Amino acid sequence: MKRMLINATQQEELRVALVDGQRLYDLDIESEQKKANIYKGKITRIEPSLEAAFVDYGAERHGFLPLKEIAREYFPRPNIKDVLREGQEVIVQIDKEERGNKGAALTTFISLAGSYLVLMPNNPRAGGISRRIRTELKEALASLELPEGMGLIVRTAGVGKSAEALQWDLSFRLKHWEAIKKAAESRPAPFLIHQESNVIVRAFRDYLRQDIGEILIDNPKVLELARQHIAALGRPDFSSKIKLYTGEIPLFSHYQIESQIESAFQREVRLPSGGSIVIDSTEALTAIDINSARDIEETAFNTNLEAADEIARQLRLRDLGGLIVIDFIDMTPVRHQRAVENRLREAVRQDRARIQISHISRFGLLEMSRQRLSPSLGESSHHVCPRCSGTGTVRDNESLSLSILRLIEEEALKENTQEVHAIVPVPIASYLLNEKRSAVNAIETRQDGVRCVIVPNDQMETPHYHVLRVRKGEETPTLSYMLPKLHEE
Amino acid sequence: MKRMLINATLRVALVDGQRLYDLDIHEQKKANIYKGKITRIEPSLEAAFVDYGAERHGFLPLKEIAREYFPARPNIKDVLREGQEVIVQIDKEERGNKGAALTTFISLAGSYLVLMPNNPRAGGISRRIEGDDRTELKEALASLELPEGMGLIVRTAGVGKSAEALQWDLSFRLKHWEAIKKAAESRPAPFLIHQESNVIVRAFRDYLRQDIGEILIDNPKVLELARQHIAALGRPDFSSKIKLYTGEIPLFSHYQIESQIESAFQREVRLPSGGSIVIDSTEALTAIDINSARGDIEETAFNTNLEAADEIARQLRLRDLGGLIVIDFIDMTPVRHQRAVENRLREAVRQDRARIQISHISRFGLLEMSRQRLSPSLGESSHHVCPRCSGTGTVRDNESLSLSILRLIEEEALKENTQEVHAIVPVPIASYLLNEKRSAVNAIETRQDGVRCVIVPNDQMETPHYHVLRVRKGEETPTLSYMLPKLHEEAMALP
Amino acid sequence: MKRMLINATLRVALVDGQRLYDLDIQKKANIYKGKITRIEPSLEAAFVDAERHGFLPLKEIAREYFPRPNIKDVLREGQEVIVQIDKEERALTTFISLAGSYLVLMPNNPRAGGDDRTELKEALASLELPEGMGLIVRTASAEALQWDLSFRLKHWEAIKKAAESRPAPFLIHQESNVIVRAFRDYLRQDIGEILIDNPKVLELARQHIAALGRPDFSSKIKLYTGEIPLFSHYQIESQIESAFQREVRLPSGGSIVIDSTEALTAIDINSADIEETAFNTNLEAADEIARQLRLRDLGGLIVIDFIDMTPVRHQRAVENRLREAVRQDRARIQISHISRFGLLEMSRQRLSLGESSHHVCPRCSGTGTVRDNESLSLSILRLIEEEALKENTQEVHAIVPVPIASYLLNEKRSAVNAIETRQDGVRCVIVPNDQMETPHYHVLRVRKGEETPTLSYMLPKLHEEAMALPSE
Amino acid sequence: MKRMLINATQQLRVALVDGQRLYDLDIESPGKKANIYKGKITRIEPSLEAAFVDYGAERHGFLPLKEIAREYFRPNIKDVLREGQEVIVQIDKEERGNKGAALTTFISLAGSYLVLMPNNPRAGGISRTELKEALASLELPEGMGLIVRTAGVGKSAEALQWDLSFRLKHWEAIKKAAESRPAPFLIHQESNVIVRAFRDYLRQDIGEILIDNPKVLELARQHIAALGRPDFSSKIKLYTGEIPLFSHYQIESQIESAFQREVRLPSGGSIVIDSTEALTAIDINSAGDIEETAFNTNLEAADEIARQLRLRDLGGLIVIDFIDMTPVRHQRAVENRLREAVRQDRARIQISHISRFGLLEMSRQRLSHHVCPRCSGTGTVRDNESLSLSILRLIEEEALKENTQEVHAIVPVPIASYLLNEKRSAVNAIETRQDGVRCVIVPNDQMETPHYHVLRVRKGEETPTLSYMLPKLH
Ligand SMILES: [Zn+2]
Ligand SMILES: [Zn+2]
């Protein structure tokens, strides 16, 4: 059975997992974003000067509706003064967030994005397959039963799919649209109809499919809200599937996903056979290295296939974006390289994100790209990494040392210098005073009379250090290792 | 003017003429050349033993003796006399018990050429060199004046130079080879003729070309050794060009190269126009990102990429970067820019001695390339991915992290047949779990009646890392809590 | 009065007046009535109903249940049977064995039974054992044995009475609940009361007594109710605290010092007529040491440095004191003489696994003395050079404590350089290691050819297997 | 080959070395008593029944009548001695205050095991069953007597004969050097630190004595002739290499082994030398056949222990926990191995067997830095268990106090681990019995294992500080 588990025992913090069995196969972790919210709005005032109008959609500031955005449905080359009345009600969607002094950009041409489809129930003039894409898709799109007054777009996401699966998405957009206009026809004008960005409506919109057997929710107050959204989205057949979790063992722990979730935070994730993948992220790209466990050709082939599967889901769970480079283990047969490519392609087939994959090159690398799905490059409860001090780069022991070494010498050059104390972490004092002993001696012999003291301090770690200057006369007879305390002041 | 500055108060920098364009900064024997006397012959091993000086005798198998020592499949007893003198090179250093592998087939490696003055049967362009590169090299090599009884090899390094530049390299090997057999004809048998690895001998062997005007040296004791090496290498035309630096301002500071040397240790290197390159290194490869400055867009991207290609080439030399390199060039829409950026990189690396191979800008806008670190020294990549992060700059809080491990613990304890669950966590995590969350740790144990939850503080880990191990019924040991990290040492280990 | 105090607010203390003389702080050998699930002539065994069925091989069926044969001939499916667990779930026998302190009754089967043994072979022949059964005398007098043998017989009766009174699947006897063990190990005829401070436990305590088959005792189990804690009211809490001290004061004023080393436990004896003092303090020591061995649960080898005595008759009297003082200890104990050096060597078998109170400082060899860093460095510094002089040496790695590396590579940097320069080509690597402290270090020699490009600070790990100690 | 190496380039160390096994060391560093002179009788005092002797000090020595040998003879001192009479004289007591030194013509030559009184036979004997048998077997000249030292517990008769004869050879040379000169000079210097080494460390099997210092080597030969053995002058040799003597002979590390707690054995096992209040416990760990390994490590142990006792100068009571051996014949062979290997030692040694417990007891007579952080300078550190239990009772005692809100136990990491796992139950028990009192046990990687803290937090003073942030706060 496929389940959607929703762990919501922090009422600010929120987790949604899809699960075939114990395949965690997709995850999301959530809760302002306002783009693509739908309101009923009253027209505040008309401006023939800007060929536009102003809409009270509930916000403290009025939205902005240009003429090019008004549907023929609301037209009772024309002046806007001839098209709209003041105080006229209108179903309105946000194109662009409020910026600076400027109210949100609003359009009546409403668009309902699904997983694979974007229904424009309001205008039929937009539609077709995307530029980014198509032979079977042009055949599958013509087969869907679309009402006459509307148009649809098939998202890059729609490409490895079937027509049967598209009809399921298209109909979920239709049921929603009915309810949008049903909840508009039922009220006075200033209110909100659809929230793009709250986590239940988004979870159902993105994560629901026909193969989903249950939706377990561990919080009653939420489960009630979850029902309401399902009827507003126009799918009662799902209410029966929504079920309340009540056990005292936590939802995600009862189903054994909490560790799999934990794997999306790790540098190294283990593969089923015993190998692993190491996910490093640079300024330019994300590098994924692959290591095997403890026939060589069969091992490399086997570990790569597992790697291809793990990388795929890690890309979903982590929500990784941009450029990705996979260093697959070397394989001599070309047929293996194809099978490792085709593994990865099938594994990323279920990913909603726009993903593009090349081959295994002559250097044994695979390049690919993924579009990060959410605007919020953000992390619910985190802090700056201390060791890298916020940037993701840690200075090699070589260069750190070399850097302090030039820094010591610059202090020894200064006039009136008696001594210079470098208080460094232990490995650095080890590297400086052995590997670089020659250069340490070179400084002291060139700065005749200047004491270079490099003291290993097990109280520091490797980004941190100190280089202190001791002027002629203020030197003490303190022992090298008792200095870190001395300079505690 | 081009100078070779040598700071030895050992660092060697090539300076045009206040710009710094190349830098160079283990008791070595492989590829030393001796005159040797034959100690004793072994027809049983089809080999002989040679006294080249060392406390242990070298090993010269029959397959290594040149026809120069032959008359007309023979027994080695018919070939050599005991105590017969012979010019000998070390193939392989002394390992364990054996003395050193020796061959009479001498080879003199230059920058671009390896002269085998001893045997003509082994020369040509190597297989590493792709056809379109080699095409002109097969033409340039046929044009060099090589004496009859000897053969050459064009190193992968030869790849970007000209026939006029190769003729300069080949002649330096010839001048040396002469002196090698002149110093051998002039003495009894047991001595050393050529030392492969003086940093002076190496610097001249690797870094001299006809375009080098001066060789400033700031150390007298070394300058004298430098002249001797020049005469021993057989090039008196360069003695005049070796000069003593004397100024009180350090050699490298007078020429303003010290900061440029400092750049080979930086993560981000400013380009001339304002943009930069970010050199990150990972486990697998070296990622280089390119950023631009501050207004034609296409021109900026093109122009920044060109500067990048030039900076990356020299940084690859100065850093001595090895292995796999991925360059993320700024995106360019015209294909003609993408070829120009590639060709910029090819012409910029053309003077690197290292074997370099460069592909195209792919559909993703990446350039893959490889480079051999030249030095037995294993290269430390200037910077690299933070291990606490994986290079996010972000780390989970201790609370969210404990709560996460909490449920992870309980998930393990709920598994059938579980006796114990061991959480090996960083010290402040065990502190938080076993104090602030003690109640909840107790709740697990009391709900999983019989399952021991062991949360052990481990001062060997820090805060993103942890471990949650499951102990099945019957395989628990009476080990103390604080001694579990050391016992699980075996397992918890990541490939 | 001898009491058994049970603090369960689980600790069990045997207390004579106000003297603490003993202290205590799985499914093998549990007994059930079981129904035979199904028979297997193939494995010559049967299955007995836990969520999983037990396994009863033919060799384990008593002659009592057979009304060389096949297992299908002996047993009927669904036949009830008194069953004991031989081995935990990873084995059932119908030979049952009831272990006491001194005796293991095999009430089912008499083909059992088991040269300090001279009086034991006589004492065992004197016990009144029913015909159909045999017994084993554990490693742990005849009058004291008859008390133990009868408590097993009382128990066995109740076991077959609780089986004759019910349907077939249930548990009869639980081998291991600390109350069962305390009554099994720590009950005797001379125990007047068993005070318990916890009602929930006292109730469980009574049930275990009737199950153990001794209703005469229920009267002697009493509930403690005072607000002053049970152990404090009886003044044993300090004596319990003495089991954790290095030095325990003797009645007369002398003391014993209990040190423990790697090999053994050294007990020294100090005092407060010289001959009479030594003799008398030694007698007091033999008493204290005996009960300290019980309270601490000390195991293995014990050497006792008694105060020296010149008359041989005192030495025997101090031995025989110690022998009779340990007589009540459950553990297997063996005692030798006071040797010509005035030591007494003895051994004790720790009853369950465990360790001791104080042992000897790793930092010293047990002195308190520790060489100054200056002297310690200079020592290592001459040691390093000694290694670099050796023929065929490529490198020499000093792995020293952090302050020693700091002293060596700063204050003594000149000398370190002097070694490297006089030993042309030999690398001195002095690595600071925050895993060591200051008496300890290592100086390792790296022959020509076997050097690795390992980083100075990573050597400690590369050298683990070769720098570890046969001590551990 | 057994050698005596003498390092004297440094201002003096003497090491007995067998092959390259340092087995004895002396570091005599010289700041009285038993010097021998030829002396002229300055003046006689019948008043004090004594005389005055010129032994060449600026002050005359004092020779009572009771100290004059029958050889030089109730009488007056005036009747026995003639003024200006020459006499072989030994110092009894160093010069004190105004008096000159006490002198006796009863002369005694101390060796390692024997004191020869070549002058008087009336003093000697014991106070042992075999020593009384062994002393009666020695060939001692009529006119003289001998004492067996406390050392001489550990002498064979053949070994005693070697000591006695070295005293006799010396005594001959003493009177030979007296007969050959006028009267005021010094004959034998007891104390000049080379004399001790030759007196304690020389024997017939010493091939060479290498000395790295000329000034000292000259002094070393004079002392040999004065000790009366010119046959050795040829065996004393000047070391000259730039490599220090003790480093050329590879013994400097073996000298440094005497300071360690564990010493590795040749085969790979080791011995652990731990010293308590009562005794020295030596434990033995091993590195195929198990019976052969245990036997073979124990043999090496016995050998190593023997010389460690010598190098360390351990004294008193020693208990050796040999690796268990089931065969009784090995037990005897490990015993006999120890006995033979201490046979060289100069100290008084006694050895029992391997007991039923597998332990060997033995005693040795001793022949002649800064407070440890970790045990506060006593013998003992606590077990993590006992320490934890100790802190645990201490935590509860703080929680009992009136007006307590919290009790913070700042312990080392392994202690926090043991307390909060193995003892978690008891930690809960305190908190639940002290309703409302928070027990905070915080692991602190800044401390190690003897140290800790238990702090009390009164009601109202508690902060919202995180557990692990409490070390810093405090
Ligand atoms: Zn980081
Ligand atoms: Zn200590």
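We number each residue from 1, going along the chain as drawn.
The header says X-ray crystallography, 3.3 Å.
Every residue, even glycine, has its Cβ placed from backbone N, Cα and C.
Within the same chain, the residues at least 6 positions away from D:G61 (mutagenesis position) whose Cβ sits under 8 Å from its Cβ are D:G39, D:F52, D:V53, D:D54, D:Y55, D:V89, D:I91, D:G100, D:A101, D:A102, D:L103, listed in sequence order. In Swiss-Prot, a published mutagenesis experiment is listed as D:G61 to S (Swiss-Prot position 66), annotated Disrupts folding of the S1 motif.
Recorded in Swiss-Prot as a mutagenesis result, D:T150 to V (Swiss-Prot position 170) carries the remark: Abolishes enzyme activity toward RNA substrates with a 5' monophosphate. Strongly reduces enzyme activity toward cspA mRNA. Other C-beta atoms found within 10 angstroms of the C-beta of D:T150 (mutagenesis position) number 11, with every protein chain shown included. The secondary structure of D:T150 (mutagenesis position), as reduced to three states from DSSP, is coil rather than helix or strand.
For D:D283 (Mg(2+) binding site), the Cβ neighbour count at a 10 Å cut-off comes to 22, with all displayed protein chains included. If you look up Swiss-Prot, you'll see D:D283, D:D321 marked as Mg(2+) binding site.
Among the mutagenesis experiments that Swiss-Prot reports, D:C372 to A (Swiss-Prot position 404) is described with the note: Reduces zinc-binding. Abolishes homotetramerization and enzyme activity. Sequence-distant contacts (6 or more apart, same chain, Cβ under 8 Å) of D:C372 (mutagenesis position) do not exist in this structure.
Annotated Zn(2+) binding site per Swiss-Prot: D:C372, D:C375, in sequence order. According to DSSP, D:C372 (mutagenesis position) is assigned to coil rather than to any helix or strand.
D:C375 (mutagenesis position) counts 21 other C-beta atoms within 10 Å of its own C-beta, drawing on all protein chains shown. As a published mutagenesis entry, D:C375 to A (Swiss-Prot position 407) appears in Swiss-Prot alongside the note: Reduces zinc-binding. Abolishes homotetramerization and enzyme activity.
Of all the recorded positions listed here (D:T150, D:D283, D:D321), D:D283 has the Cα closest to the Cα of D:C375 (mutagenesis position). Close contacts with ligand 2, defined as a Cβ under 6 Å from any of its atoms, occur at D:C372 among the recorded positions D:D283, D:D321, D:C372. Counting in whole angstrom, D:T150 (mutagenesis position) lies 27 from D:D321 (Mg(2+) binding site) by their C-alpha atoms. Between D:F73 and D:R74, the deposited model skips 8 residues, and the Cα atoms of these two flanking residues are 12 Å apart. Contacts of D:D321 (Mg(2+) binding site) defined by a Cβ separation under 8 A and a same-chain sequence distance of 6+ are given as D:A281, D:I282, D:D283, D:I284, D:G358, D:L359, D:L360, in order along the sequence. A break of 2 residues separates D:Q11 from D:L12 in the model, with a C-alpha distance of 6 angstrom spanning it. Two residues, D:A287 and D:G288, bracket 5 residues absent from the model, and the distance between their Cα atoms is 11 angstrom. In sequence order there is nothing to list, since none of the mutagenesis positions D:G61, D:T150, D:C372 has a CB under 8 Å from a CB of chain B. Filtering the recorded positions D:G61, D:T150, D:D283 for a Cβ under 8 angstroms from any Cβ of chain C leaves D:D283, in order along the sequence. Think of the gap as 7 residues with no coordinates, bounded by D:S127 and D:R128; the Cα atoms of those bounding residues are 8 Å apart.
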